[PDB]
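Let me begin by presenting the structure, written as structure tokens, before commenting on it.
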Amino acid sequence: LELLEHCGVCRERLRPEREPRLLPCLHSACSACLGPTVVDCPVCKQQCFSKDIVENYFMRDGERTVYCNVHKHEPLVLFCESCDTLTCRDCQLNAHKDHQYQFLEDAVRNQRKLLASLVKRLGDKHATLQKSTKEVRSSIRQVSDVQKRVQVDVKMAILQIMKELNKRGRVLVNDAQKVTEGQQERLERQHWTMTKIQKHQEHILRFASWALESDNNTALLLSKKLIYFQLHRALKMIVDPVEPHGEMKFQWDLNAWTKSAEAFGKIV
Amino acid sequence: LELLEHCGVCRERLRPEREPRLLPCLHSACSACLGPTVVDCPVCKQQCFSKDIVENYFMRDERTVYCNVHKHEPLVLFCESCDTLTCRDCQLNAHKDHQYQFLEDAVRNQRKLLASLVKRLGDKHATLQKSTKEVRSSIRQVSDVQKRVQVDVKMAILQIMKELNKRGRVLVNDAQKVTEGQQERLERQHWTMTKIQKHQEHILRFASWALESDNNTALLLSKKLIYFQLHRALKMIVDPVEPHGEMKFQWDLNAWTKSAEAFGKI
Amino acid sequence: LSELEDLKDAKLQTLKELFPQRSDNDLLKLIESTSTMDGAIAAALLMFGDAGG
Amino acid sequence: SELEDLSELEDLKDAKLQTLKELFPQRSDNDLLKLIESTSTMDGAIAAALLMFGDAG
Ligand SMILES: [Zn+2]
Ligand SMILES: [Zn+2]
Ligand SMILES: [Zn+2]
Ligand SMILES: [Zn+2]
Ligand SMILES: [Zn+2]
Ligand SMILES: [Zn+2]
Ligand SMILES: [Zn+2]
Ligand SMILES: [Zn+2]
């Protein structure tokens, strides 16, 4: 639209005086925009030698006439059907003598009607691409959302597995805890026994010590109770407790089977 | 010490006028502390009938006590044939030519035997005083064994979790690598499609304008049908068809939760 | 057999030391029922009768 | 029949070459051909290889 009419580097309007040439890649620019062997495009590439570079004929609005290559001021008007291009009257007499021949008017109608068919077909083909572009553009968003969602699905499944596993482990831990404190409360009676026995002995002992230390005119008072001092001394003489030993098996009740843990965690 | 001298419920100082008595359990209290058949202790038991209850004689600072029978004739002498003391009358009466002894020798001997009894019993109550602290420390030790097992279990758990999250995130990096390789391919393909669509859109735009201007331009147009149809062969078989990478990463998450719970139970 | 009698009487005196209020004939039946274990006797003593220090 | 299939294959290769020319055009045709043969003519793997040796735009 705004871009075709204008030239290459200068973006000048199609000046026929500018000697504008047309490259194989269909862009157009004046030979004053690019001079230099094989000539390349300002956008595409050096798709062809300079030998296959025709000059753009776009002289808008009195040059409806364009003049032949060879026969000078004899203008091209006629179409050589055997050469796919145009010639003036003379070339058709010399070079194209009895070469299959067409006039502009019928050839232009037929050629416009065939190029319009090619154009409609390629336009209906390029519509499918202007659609498949948005198709893949949305496929990217869907693939990325699904990638993030599978990436999160795996993690949340693993986290749920871990949650239930920690519950089922902490349960057995609390079980061992209950067992241990039950066992300790059962062995606890021995401190009860020791303490009460120590108290009876301490009463008796207190007494004995004071009894001896007072010896000033106390041979009488003392001499009366030897029997019962030795009687509760038989009481504290055979007190009868033997300390048992609760073996430590809490070291061998941790299930340390780690080699199986790693094996089952490898696959998932 | 502060508690021996005092009485029973009243904790009065040993008043000899209080007629204090002494129980078989060795506590001492005035018969004004407990009155009522078999008599029991303020601390121990009714360890004996009242018949075996002697009055406590503790008259601090009346050193003398007089005989039971012969009234004011005091006991000083030791009747060796009756394990106790008598006054002069009983050793002429009751214990006449019973084999005899005086106070001094039997007192020395009795002190020397009771001291031996006391010393050995003290050496044994010392073993009590040490075994008490021994078992007291053993109790804290067993409680600490429980606590240390409590920690050992958790740390085995956590080490298992560590190596598991390693062997799990290593497999998660496979999902990372795949998802991003497929996305690298999708980026490549969308990029190709976009750049090709733009080349086609330039070709199409220019050709479309050049043709739509067909009023008094057949001269200018007919000169270029060759290269028109050439780039039309370019855009005719442009040669890209959209393939689709199916999603089967949905069938790659190893969700065998039942096996997990089965192995975690034990 | 005169040894077993003192072996029983020792534990009986110990029970009188522990819980004294209970009569002696009562404690005898229990020291027999336990077959004279040092601590299980104390357990069965907490069972019936007062069970607090 | 086999000759017809071969003449089809020729056009099949040339079309992919024309796409390469539409994409990165400056590299010679004799260069693009060795690569479309190397790739065994995959429509996207050809383009990835084109990005590989050359530059990065
Ligand atoms: Zn210019
Ligand atoms: Zn260009
Ligand atoms: Zn001709
Ligand atoms: Zn001519
Ligand atoms: Zn009192
Ligand atoms: Zn008492
Ligand atoms: Zn006598
Ligand atoms: Zn007398």
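Sequence positions for chain B are given in Swiss-Prot numbering; the residues included correspond to 59-94, 113-137, 204-408, in order.
Header lists the method as X-ray crystallography, 5.5 Å.
Placement of Cβ uses the backbone N, Cα and C atoms for every residue, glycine included.
The Zn(2+) 2 binding site annotation in Swiss-Prot covers B:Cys209, B:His212, B:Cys232, B:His237 and is backed by sequence analysis. Secondary structure at B:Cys209 (Zn(2+) 2 binding site), taken from DSSP and collapsed to helix, strand or coil, is coil. Around the Cβ of B:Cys209 (Zn(2+) 2 binding site), 17 further Cβ atoms fall within 10 Å across all displayed protein chains.
Within the same chain, the residues at least 6 positions away from B:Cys65 (mutagenesis position) whose Cβ sits under 8 Å from its Cβ are B:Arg71, B:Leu72, B:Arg73, B:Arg76, B:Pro78, B:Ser86, B:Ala87, B:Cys88, B:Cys91, listed in sequence order. While the structure shown retains the original residue, Swiss-Prot records the mutagenesis experiment B:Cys65 to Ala with this note: Reduces nuclear localization activity of ZNF268; when associated with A-68.
The local packing around B:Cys68 (mutagenesis position), expressed as other Cβ atoms within 10 Å of its Cβ over all shown chains, amounts to 13. While the structure shown retains the original residue, Swiss-Prot records the mutagenesis experiment B:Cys68 to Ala with this note: Reduces nuclear localization activity of ZNF268; when associated with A-65.
Under its mutagenesis entries, Swiss-Prot includes B:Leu306 to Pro with the note: Disrupts the interaction with ZNF350 and amost completely relieves the transcription repressive effect of sumoylated TRIM28. In three-state terms derived from DSSP, B:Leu306 (mutagenesis position) belongs to a helical segment. Spatially close to B:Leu306 (mutagenesis position) yet at least six residues away along the chain is no residue at all, judged by Cβ distances under 8 angstroms.
DSSP assigns B:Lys366 (mutagenesis position) to coil in the three-state reduction, placing it in neither a helix nor a strand. For B:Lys366 to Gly, Swiss-Prot lists a mutagenesis experiment annotated as follows: Greatly reduced interaction with PPP1CA.
Counting every protein chain shown, the Cβ of B:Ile368 (mutagenesis position) has 10 other Cβ atoms within 10 Å. In Swiss-Prot, a published mutagenesis experiment is listed as B:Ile368 to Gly, annotated Increased interaction with PPP1CA. Greatly decreased phosphorylation on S-824.
The mutagenesis experiment B:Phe370 to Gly is recorded by Swiss-Prot, whose note states: Some reduction in interaction with PPP1CA. Sequence-distant neighbours of B:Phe370 (mutagenesis position) (same chain, 6+ apart, CB under 8 A from its CB) are B:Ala349.
According to Swiss-Prot, the mutagenesis experiment B:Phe370 to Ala carries the following note: Some reduction in interaction with PPP1CA.
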What remains of the recorded positions B:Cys65, B:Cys68, B:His212, B:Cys232, B:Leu306, B:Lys366 after requiring a CB under 6 angstroms from ligand 5 is B:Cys65, B:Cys68
Neighbouring CB atoms within 10 angstroms of the CB of B:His237 (Zn(2+) 2 binding site), all protein chains considered, total 16
Check: min Cα-Cα distance from B:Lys366 (mutagenesis position) over recorded positions B:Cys68, B:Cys209, B:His212, B:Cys232, B:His237 goes to B:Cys68
Binding-site residues B:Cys209, B:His212, B:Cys232, B:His237 vs B:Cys68 (mutagenesis position), shortest C-alpha separation belongs to B:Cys209
Here 18 residues go unmodelled from B:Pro94 to B:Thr113, and the two Cα atoms are separated by a whole-number distance in Å of 7
Per the under 8 Å Cβ criterion, the recorded positions B:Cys232, B:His237, B:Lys366, B:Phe370 that neighbour chain A are B:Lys366, B:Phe370
A correct count of other C-beta atoms within 10 Å of the C-beta of B:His212 (Zn(2+) 2 binding site) gives 15
